[PDB]
Amino acid sequence: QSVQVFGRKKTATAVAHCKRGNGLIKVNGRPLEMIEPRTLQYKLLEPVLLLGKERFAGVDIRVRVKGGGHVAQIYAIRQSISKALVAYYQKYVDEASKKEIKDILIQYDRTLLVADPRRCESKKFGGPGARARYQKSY
Amino acid sequence: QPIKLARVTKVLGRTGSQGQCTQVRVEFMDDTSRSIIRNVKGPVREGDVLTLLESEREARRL
Amino acid sequence: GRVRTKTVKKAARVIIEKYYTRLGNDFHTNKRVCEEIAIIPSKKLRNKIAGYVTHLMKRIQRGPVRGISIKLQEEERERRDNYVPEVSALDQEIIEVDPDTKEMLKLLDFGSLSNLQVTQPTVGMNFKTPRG
Amino acid sequence: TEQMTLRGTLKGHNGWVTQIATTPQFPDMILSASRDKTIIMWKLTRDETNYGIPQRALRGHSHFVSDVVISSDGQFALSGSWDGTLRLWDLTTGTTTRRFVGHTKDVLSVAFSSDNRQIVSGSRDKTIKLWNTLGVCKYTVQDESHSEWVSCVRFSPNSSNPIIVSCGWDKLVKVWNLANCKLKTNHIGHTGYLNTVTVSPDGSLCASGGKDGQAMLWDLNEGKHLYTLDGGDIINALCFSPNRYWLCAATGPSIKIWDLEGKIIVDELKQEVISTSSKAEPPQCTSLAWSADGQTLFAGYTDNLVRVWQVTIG
Amino acid sequence: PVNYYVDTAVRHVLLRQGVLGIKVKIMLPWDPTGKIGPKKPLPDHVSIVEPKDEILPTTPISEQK
Amino acid sequence: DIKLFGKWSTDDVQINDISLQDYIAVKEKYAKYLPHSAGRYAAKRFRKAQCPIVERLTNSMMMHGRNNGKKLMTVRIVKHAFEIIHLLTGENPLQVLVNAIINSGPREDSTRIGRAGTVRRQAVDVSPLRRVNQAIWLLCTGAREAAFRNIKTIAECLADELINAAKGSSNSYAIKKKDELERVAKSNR
RNA sequence: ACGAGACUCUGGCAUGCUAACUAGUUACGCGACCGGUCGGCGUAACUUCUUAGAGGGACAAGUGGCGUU
C-alpha cells in the first residue's frame, strides 16, 4: 500500500512504501545498517529505538531514495520512515500511544515529521559568492 | 576574593564604544533585596545567573 | 519591520467606515468579505487589508478609531453619555461658602438663603509660589 | 429545566470545530468537522477519568471544512470544504468515493435529503447547486435568487415532501420546494446577515439567527413570524432538538437553551477565559448539538475542543 | 506596471550642429475593455464599491407568492 | 535510552553551577545519539544554547578554511577522543567536559568603555553564552596548535588539552588563557 | 501624488484538483531461498514518487511582557 507522504530534506527525497511484512526495513536494495557513508547508521536507528524496536511486528518498509548528497538523503529517509509509521498508526490503530510516541520524538527533535524548508540560494554577480564580494582595490 | 550570586532582572540598555556591553540590573539571590548595575559583556538573557568575583562594582552611569 | 503602510491602513479604514456591519469576527471571513466588495488586485494585499480590518475591529470593542466616522460609533458614544443618577451632584444640603461670596450673594438679593454654611477664611495670604 | 452539569473536557485537537455530527444509531461514536481541514470520529467513554479520545481522522481538503453530514450510517459521510468542493467519504474504509464541484468559490453549508438521494450545496456565488446522487449537475436557481452569499442550507429530517430553506447574507431567507423549482416564500425581518437556519423534524418550527442577534421563528407551511424571541446578540448557532421542545442557541461567547411554552432559560452556559485584567476574550462558541438520544449537549468552540455537558437533574 | 502602463521610445536627430537624443515616455490611462490603456488595473490601488442600502422593518413580514 | 553514540551514558552529568544548566546542556532532550543535526540553531537568538553542546564542539574543532564542509570527519574525530577519554581518565567524557566548561568558562574580561575617551579599559562580566563560546575557542585553538606540524595526531592533543583543562590544571593553554583574561581584568579595573 | 510599499517569478505544505506512452514504486512464474530480493526487469499500469496548471495557504491571525498603551 502507498500511504507515502513525501519525507524530504534539501533536494533529496525518500518514499517509504509500507506493508504488512517481516519487520525488516530496506533502503533501495540495502539494509539501513549498511549505508555508503558508514557514519549515519545511528541517525537511522534513532527513530525506531527511540519509539521502540518492539513496534515493528510484521511491517515491511521499503524506502526508495532519490536526490543529491548522501547526508541530504538522510534526515529524509528517516523522516520517510517516521511518516510511514505515522500513516500506519493513524490508519487503523489507536492514537493515545500514537500521541505518546509523537510527543517523545517531538521533544527528541523536530526533523522527524516536518521538513526543513531551507534551500540553496542563488549567487549574485559582482562577487565570488551570493553574499561575499570581491576585495576592494585601494 | 569572595564570590556570590547575581541574576538579571532588568536590561537597562546597551553600552560600549561599539555596542560592546549591556548595562543590566542584577539582584543578589542570597539577599533578594539589592539591585546593582553591571556592564555585562555578551548575550544576556533576562533571568540568567552568573558567579562573580565582584559584588559592588559600578561602571559609567547615565 | 511589520509596519502597515497607508495603503493597507487607509483601505481598511474606508472598509470599516463603509461596510462596518458587513465585517466578520474571524480573519478568514474578513478576507472573503473584503474580496467580495473591493478591487484588490492580489492575494497578499487583500490579506493585509483584511488583517488590519481584524485589528481595527479589535480596537473597536474598546473605543472609537480616529479615522473612522461610522454612525454606529456615534450612536454608541451618545448612549454611553446618556447616564444620569437619581440624585444630582449639585443637589446637596450644605454648601460651604466663604464670607466674601456671602456678601456677593447678599448684594444680589440672596442673603436670605439658609442652604449655605459659613466656612472660615484662610489664616494668611500665602498663595504665591516662591520666586526663582 | 434540567441542570447541565460538568462532565469534563475534551482536548487533543488543533482546530476550530465548526460542524458537529450526531448519528441517531450510534450514541457511542459521533463525527465532528474542524477547520484545520479535518473531520474526526470521537470515542465516548462517559466517565470521570476522561471524556474520550479521537478515533479516526479523515482529511481530503486543501482548505478548511465548513459543513459535514452523515447520509444514513457511520460508514458514510458528506463533507463540504472551504475550497468549494464536496466529498463523499466512505467511513467503512475511511476514503472518499465521489467528488462534487459546481461552484467557483467557497461553500458554506451542504444539505442532504432525508432519503439520502438529493445533495444541496450553498456557496458564496449566490447560487444553490442541487445534484442527484447519481452524479448529474441537475439544477441551480438564478432568477431573483439570493443577492449575497448563502450562509446555510438545511433539510427536513422528517420523512415527508422535501422542502428546502436557504439563508442569505442579504438579511433574507427563502423557502423553496424542489419538486417544481417554483418560489414558495421569501422572508425578511432580521436586522443583519443570517448564518444558520435549521428546521425541526416536522416542518413546523423554523429557527433563524446571525448578525441580527435575535432568534426569529417561522412556519414552513404558513409563512409568518411565530414569536419574537429575545436573546444574546450574534447567534453563531441555533437549532431545536429532535426529541423535545428545547431550542439551543449559541449566542455570543456562551449558549442559551430555551423552552417554547413560556420562553424561559433553563441553563445559561458560559465558557470563559478569566483574566485578572482586561487581557483576553471568552472562547466563543460556534456550534451546538444534542446527542443521539438528545440527553447530553455537545458544543463546538474556537478553542480547539468540543465541550460536553451532561444531564444530572439539579 | 512600467512594463505595460508606460510606453517608451528613444530616438536620434541629425542636424548640422550634431545629434539630439530624445526619449518619449507616454503613460497609458486605465482603459479596460477598449484597448487604449492596459486592461489590468494599477496593482497597488484599492477601490471600495458603494454601499448597498438596507430595508429593516421593525415588524417581521412574509412575502407569499 | 539516549546515551551518546550509544556508548557514553547521559544520565550522569552534574554541572554544579547552581543555575547554569540552561546555558550548558548535554542532558537536555535536544541531546541526541549523535552530535550531527545540521545547522538550525544559529539562525535565531538564545536558540544557540538549545544546541547539544556535542554539536557545538564538533563544529568548533571544525574551522580554518581546510575543514569547513567536512562535518562527517568532525563526527568521526569526536567519536575518536570520546572513546579515548573513556579510557584515559576511566570516566564518562561528559563529566570532564562539564568540568572543563565550568572552569575554563571566563567571568571577567576587559573592554573599551566610554563615549568620549579611548585611554584605558574597564572590567566587564562575560555572560555564560559568550564565556562558553570563547572557552571552546581557546580549547580548539590549543588543540589545533598542539597537533599543528607536530607528530601528535588529533584526538590526543585535543584529549590532553581537555583533560588538563577539566581538572583546573593551569598547565593547559586554555586555562592559561583564562588566567590571562582574569589578570588583565585585574590590571584594567 | 511619484518613490518605498504594493507588483511578479518565486525558495518553501498541494497528502485536494484537471494528468503523461520524452515521468514513475507494489496482484502470477523469466538466472536463485523453508514466503524475502534485481535501472537486462514479471504478465499487468496510478498520480503518492520527477515536470507544469487552477485554486488555496501566512495575517504580527492567536497568547504573554513592554510601549505617549
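The residues of chain D that appear here are 2-315 by Swiss-Prot count, in order.
If you're wondering, the header gives electron microscopy, 2.7 Å.
Each Cβ is built from the backbone N, Cα and C atoms, and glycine gets one as well.
The annotation that Swiss-Prot gives for the mutagenesis experiment D:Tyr52 to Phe reads: No effect on binding to SRC. Abolishes binding to PTK2/FAK1 and reduces cell adhesion and foci formation. In the three-state DSSP scheme, D:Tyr52 (mutagenesis position) is classed as coil.
Contacts of D:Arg57 (mutagenesis position) defined by a Cβ separation under 8 A and a same-chain sequence distance of 6+ are given as D:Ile41, D:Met42, D:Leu92, D:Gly95, in order along the sequence. For D:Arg57 to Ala, Swiss-Prot lists a mutagenesis experiment annotated as follows: Decreased binding to PTK2/FAK1; when associated with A-60.
Quoted from Swiss-Prot, the note on the mutagenesis of D:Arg60 to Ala is: Decreased binding to PTK2/FAK1; when associated with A-57. In the shown protein chains, 12 other C-beta atoms lie within 10 A of the C-beta of D:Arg60 (mutagenesis position).
Look at D:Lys127 (mutagenesis position): DSSP puts it in coil. Sequence-distant neighbours of D:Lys127 (mutagenesis position): residues of the same chain at least 6 apart with a C-beta under 8 Å from its C-beta are D:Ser146, D:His147, D:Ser148, D:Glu149, D:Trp150, D:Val151, D:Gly169. According to Swiss-Prot, the mutagenesis experiment D:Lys127 to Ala carries the annotation: Decreased binding to PTK2/FAK1; when associated with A-130.
Long-range C-beta contacts of D:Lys130 (mutagenesis position), restricted to its own chain and to partners at least six residues apart, with a cutoff below 8 Å, comprise D:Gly103, D:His104, D:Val121, D:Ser122, D:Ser124, D:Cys138, D:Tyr140, D:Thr141. Annotation of the published mutagenesis D:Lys130 to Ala in Swiss-Prot: Decreased binding to PTK2/FAK1; when associated with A-127; the original residue is retained in the structure shown.
In Swiss-Prot, a published mutagenesis experiment is listed as D:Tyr140 to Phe, annotated No effect on binding to SRC.
DSSP classifies D:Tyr194 (mutagenesis position) as coil under the three-state reduction. Here D:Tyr194 (mutagenesis position) comes close to D:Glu149, D:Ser152, D:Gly169, D:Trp170, D:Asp171, D:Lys172, D:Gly211, D:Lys212: these same-chain residues lie at least six apart in sequence, with C-beta atoms under 8 angstroms from its C-beta. For the mutagenesis of D:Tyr194 to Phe, Swiss-Prot gives this note: No effect on binding to SRC. The structure shown keeps the original residue.
Contacts of D:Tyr228 (mutagenesis position) defined by a Cβ separation under 8 A and a same-chain sequence distance of 6+ are given as D:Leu218, D:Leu261, D:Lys264, in order along the sequence. For the recorded site, D:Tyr228 (mutagenesis position), the DSSP three-state label reads coil. According to Swiss-Prot, the mutagenesis experiment D:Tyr228 to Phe carries the annotation: No effect on binding to SRC. Does not abolish phosphorylation by SRC. Abolishes phosphorylation by SRC; when associated with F-246 and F-302.
In sequence order, D:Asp260, D:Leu261, D:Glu262 are the residues of the chain that are 6 or more apart from D:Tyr246 (mutagenesis position) and have a CB within less than 8 Å of its CB. DSSP gives D:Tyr246 (mutagenesis position) a strand state. For the mutagenesis result D:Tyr246 to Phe, the note given in Swiss-Prot is Abolishes binding to SRC. Does not abolish phosphorylation by SRC. Abolishes phosphorylation by SRC; when associated with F-228 and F-302.
D:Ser278 to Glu appears in Swiss-Prot as a mutagenesis experiment; the accompanying note says: Enhanced translation of mRNAs containing poly-A leaders. Around D:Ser278 (mutagenesis position), no same-chain residue at least 6 positions away in sequence has a Cβ under 8 Å from its Cβ.
Cβ neighbours within 10 Å of D:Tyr302 (mutagenesis position), excluding its own Cβ and spanning all shown chains: 22. Under its mutagenesis entries, Swiss-Prot includes D:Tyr302 to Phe with the note: No effect on binding to SRC. Abolishes phosphorylation by SRC; when associated with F-228 and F-246.
Long-range Cβ contacts of D:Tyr52 (mutagenesis position) within its own chain (separation 6+, distance under 8 Å): D:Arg8, D:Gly9, D:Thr10, D:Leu11, D:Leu45, D:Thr46, D:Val309. Reported as a whole number, the C-alpha separation between D:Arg60 (mutagenesis position) and D:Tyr302 (mutagenesis position) equals 20 Å. Under DSSP, D:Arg60 (mutagenesis position) is assigned to coil, being neither helix nor strand in the three-state scheme.
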